[PDB]
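Trainee: My questions will all concern the structure given below.
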Amino acid sequence: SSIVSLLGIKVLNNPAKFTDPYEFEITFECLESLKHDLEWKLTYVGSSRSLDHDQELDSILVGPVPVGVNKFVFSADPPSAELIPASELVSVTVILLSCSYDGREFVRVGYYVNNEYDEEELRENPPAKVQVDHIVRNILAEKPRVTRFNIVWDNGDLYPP
Amino acid sequence: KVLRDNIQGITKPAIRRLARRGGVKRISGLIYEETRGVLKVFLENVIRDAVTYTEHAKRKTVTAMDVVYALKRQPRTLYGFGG
Amino acid sequence: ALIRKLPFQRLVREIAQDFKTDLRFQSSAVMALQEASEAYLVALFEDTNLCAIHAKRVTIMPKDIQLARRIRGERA
């Protein structure tokens, strides 16, 4: 059972420009001293057809972990458009916030993110040349999908990984 | 490619019922083969575990309690924080 | 309830036949798998639908299922 549990995430700047940074306030609880590091990662899903287009946006490595309620704000740089398959750039995708203990992932938070041109005429008639500066993004901040994984913290599975 | 590869465990009307159950209103025709591939990965994961448990217990057949335990090893996805 | 038992049961046997030859399932074991599979697909379709709605579409596409799997944090 989890020594570290995530208590909340706030998406601070939303909706936003495609090229705006992602601002999050993350709140978590650490119940007892841990020997190793926590690592929070933010991944942007570049293509739904494969993991090969994932872009890691940021990574916050914390060690040692302070015991008790921890609250922190960070700002992550946006994905770069050039790396995203053209036909998927201006459509819905997913971003993932995960956390790991000693490199073992124990929680993952997903949000849907829609991308849309900011003006009528472009929406109805998108250009062959993607105009990144007119893309607005909208994170479905009210609907986090949170998935936990059991891991070993600092320690009797009869069928271990 | 060959017949064994194309054996399926869920019909098209069944996929349409499940999608309606999930609040879906309209689907592309490509949803059928996508849903089937997803069901297959799920089943492979659970059955691999269930069978492992069965073999270590030397049982003749896979029992409900091997499957029930295998299902507990699947991650659960919740709708907010704390649960 | 939502899906027929015999096609499903045959698929389970075909997958089992990769991990272990002529290992059979008890009918209550198959039933538990069948119920879990339905609940799994229903939940997947809910996220798939949510994806479509957030994209401002009414028709779910393969990409909506692919993304719903990412956002459910399935470890590919």
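Don't overthink the numbers, they just go from 1 along the chain as shown.
Technique stated in the header: X-ray crystallography, 2.3 Å.
Cβ atoms here come from the backbone N, Cα and C positions, even for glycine.
Quick paste of what Swiss-Prot says about this protein:
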- A:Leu6 to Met: Enhances transcriptional silencing (MUTAGEN)
- A:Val45 to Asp: Reduces acetylation of histone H3 on 'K-56' and enhances sensitivity to camptothecin (MUTAGEN)
- A:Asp54 to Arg: Reduces transcriptional silencing (MUTAGEN)
- A:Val94 to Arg: Abrogates interaction with histone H3 and histone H4, abrogates transcriptional silencing, reduces acetylation of histone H3 on 'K-9' and 'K-56' and enhances sensitivity to HU and MMS (MUTAGEN)
- A:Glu105 to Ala: Decreases histone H3/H4 binding affinity (MUTAGEN)
- A:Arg108 to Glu: Reduces transcriptional silencing (MUTAGEN)
- A:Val109 to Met: Reduces interaction with histone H3 and histone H4, enhances transcriptional silencing and reduces transcriptional activation (MUTAGEN)
- A:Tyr112 to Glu: Reduces acetylation of histone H3 on 'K-56' and enhances sensitivity to bleomycin, camptothecin, HU and MMS (MUTAGEN)
- A:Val146 to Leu: Reduces interaction with histone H3 and histone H4, enhances transcriptional silencing and reduces transcriptional activation (MUTAGEN)
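Provide an account of the burial state, proximal residues and distances for the features listed.
Mentor: A strand conformation is recorded for A:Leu6 (mutagenesis position) in the three-state DSSP classification. Every protein chain shown contributes to the tally, and the Cβ of A:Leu6 (mutagenesis position) ends up with 22 other Cβ atoms within 10 Å.
Taking the Cβ of A:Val45 (mutagenesis position) as reference, residues of its chain lying under 8 Å away and at least six apart in sequence are, in sequence order, A:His53, A:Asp54, A:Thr93, A:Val94, A:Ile95, A:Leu96.
In three-state terms derived from DSSP, A:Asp54 (mutagenesis position) belongs to neither a helical nor a strand segment and is classed as coil.
A:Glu105 (mutagenesis position) carries a strand DSSP state (E or B).
Under 8 Å, Cβ to Cβ, and six or more positions away along its own chain, A:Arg108 (mutagenesis position) finds A:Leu96, A:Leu97, A:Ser98, A:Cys99, A:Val146, A:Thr147, A:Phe149.
In sequence order, A:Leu6, A:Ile9, A:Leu96, A:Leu97, A:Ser98, A:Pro144, A:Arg145, A:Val146, A:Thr147 make up the list of same-chain residues 6 or more apart from A:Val109 (mutagenesis position) whose Cβ falls under 8 Å from its Cβ.
When other Cβ atoms within 10 Å of the Cβ of A:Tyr112 (mutagenesis position) are tallied across all protein chains shown, the result is 27.
According to its DSSP assignment, A:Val146 (mutagenesis position) is in a strand.
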Trainee: Would you say which of the mutagenesis positions A:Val94, A:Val146 has the most Cβ atoms within 10 Å of its own Cβ?
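Mentor: The residue with the most neighbouring Cβ atoms within 10 Å is A:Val94.
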Trainee: Enumerate same-chain residues with a sequence separation of six or more from A:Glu105 (mutagenesis position) and a Cβ-Cβ distance below 8 A; give 'none' if the list is empty.
Mentor: A:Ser98, A:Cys99, A:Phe149, A:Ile151
Trainee: How many Å separate the Cα atoms of A:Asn155 and A:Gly156 across a gap of 3 unmodelled residues?
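Mentor: Across the 3-residue gap, Cα separation reads 9 Å.
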Trainee: Hey, what's the Cβ neighbour count for A:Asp54 (mutagenesis position) at 10 Å?
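Mentor: If we count other Cβ atoms within 10 Å of A:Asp54 (mutagenesis position), we arrive at 17.
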